[PDB]
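Peer 1: Got a structure here, written out as structure tokens. Questions coming.
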Amino acid sequence: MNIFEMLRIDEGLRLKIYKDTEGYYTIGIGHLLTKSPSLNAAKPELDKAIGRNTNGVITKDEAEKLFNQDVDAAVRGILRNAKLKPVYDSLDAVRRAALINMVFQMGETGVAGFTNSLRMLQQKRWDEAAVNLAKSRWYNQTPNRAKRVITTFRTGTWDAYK
Ligand SMILES: [Cl-]
Ligand SMILES: [Cl-]
């Protein structure tokens, strides 16, 4: 198991514009297109992302290409973030994947916002960090995915995904 297979299980794959759990226009492997309500504001963002007139549908290859970019950008965002970087550096390889997953879903700003949990992770207080991460809108809105991520932070193994 690796970050790619982990996010592929959490986000699924859809070749046609769809709405995410929050109601936003998305395509492929969790690639957010726009927070705007218009499918007309979404279609152009999609064409611009792919480099072609797509008419709202893309191929598997195109989806995977957006995915590689999005994972690369998540990592690079963590490393440029003054609050995230020190946490990431402190972690083992499995748990680093868990932080990348959070960043991919909620963005760097959001994650950097979990001040207390981040401090607990850095101190390696696993059980306490898992309890604090659960007290969030994130966990209440997407409980099954959140529990998988949380379990990965608590245990440091890929069990929740096996
Ligand atoms: Cl893009
Ligand atoms: Cl869920």
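Method on record in the header is X-ray crystallography, 1.8 Å.
In case you wondered, yes, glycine gets a Cβ from its N, Cα and C as well.
Take a look at what Swiss-Prot says about it:
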ACT_SITE  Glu11  active site, proton donor/acceptor
ACT_SITE  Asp20  active site, proton donor/acceptor
BINDING   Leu32, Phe104, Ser117, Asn132  substrate binding site
MUTAGEN   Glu11 to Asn  Loss of 84% of enzymatic activity
MUTAGEN   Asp20 to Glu or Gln  Loss of 99% of enzymatic activity
MUTAGEN   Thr26 to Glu  Complete loss of activity at neutral pH; covalently bound substrate
MUTAGEN   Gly30 to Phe  Almost complete loss of enzymatic activity. The enzyme is destabilized by 1.5 kcal/mol
MUTAGEN   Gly30 to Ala  Almost complete loss of enzymatic activity
MUTAGEN   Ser117 to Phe  10-fold decrease in enzymatic activity
MUTAGEN   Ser117 to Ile  500-fold decrease in enzymatic activity
MUTAGEN   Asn132 to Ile  5-fold decrease in enzymatic activity
MUTAGEN   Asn132 to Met or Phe  2-fold decrease in enzymatic activity
Peer 1: List the same-chain residues at least 6 positions away in sequence whose Cβ sits under 8 Å from the Cβ of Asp20 (mutagenesis position), in sequence order, or say none.
Peer 2: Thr26, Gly30, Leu32
Peer 1: Among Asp20, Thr26, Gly30, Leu32, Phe104, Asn132, which recorded positions lie by ligand 2, judged by Cβ under 6 Å to any atom?
Peer 2: none
Peer 1: Provide, as an integer number of angstrom, the distance between the C-alpha atoms of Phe104 (substrate binding site) and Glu11 (mutagenesis position).
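Peer 2: Between the alpha carbons of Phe104 (substrate binding site) and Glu11 (mutagenesis position) there are 10 Å.
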Peer 1: Write down the Cα-Cα distance for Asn132 (mutagenesis position) and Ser117 (mutagenesis position), rounded and given in Å.
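Peer 2: One finds 6 Å between the Cα atoms of these residues.
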Peer 1: Considering each pair of residues in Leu32, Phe104, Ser117, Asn132, all listed as binding substrate, report the largest CA to CA distance in Å, no decimals.
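Peer 2: Maximum Cα-Cα distance: 27 Å.
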Peer 1: Using Cβ-Cβ distances, find the residues under 8 Å from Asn132 (mutagenesis position) that belong to the same chain and are at least 6 apart in sequence, listing them in sequence order.
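Peer 2: When sequence neighbours closer than 6 are ignored, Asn132 (mutagenesis position) has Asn116, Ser117, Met120 within Cβ distance under 8 Å.
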Peer 1: Could you tally the C-beta atoms, other than its own, that fall within 10 angstroms of the C-beta of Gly30 (mutagenesis position)?
Peer 2: 19
Peer 1: When a 10 Å sphere is centred on the Cβ of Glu11 (mutagenesis position), how many other Cβ atoms does it contain?
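Peer 2: The answer is 20 other Cβ atoms.
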Peer 1: Return the count of C-beta atoms lying within 10 angstroms of the C-beta of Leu32 (substrate binding site), excluding that atom itself.
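Peer 2: Counting Cβ neighbours of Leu32 (substrate binding site) within 10 Å gives 16.
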Peer 1: Going by DSSP, give the three-state secondary structure for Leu32 (substrate binding site).
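Peer 2: Reduced to three states, the DSSP call for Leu32 (substrate binding site) is strand.
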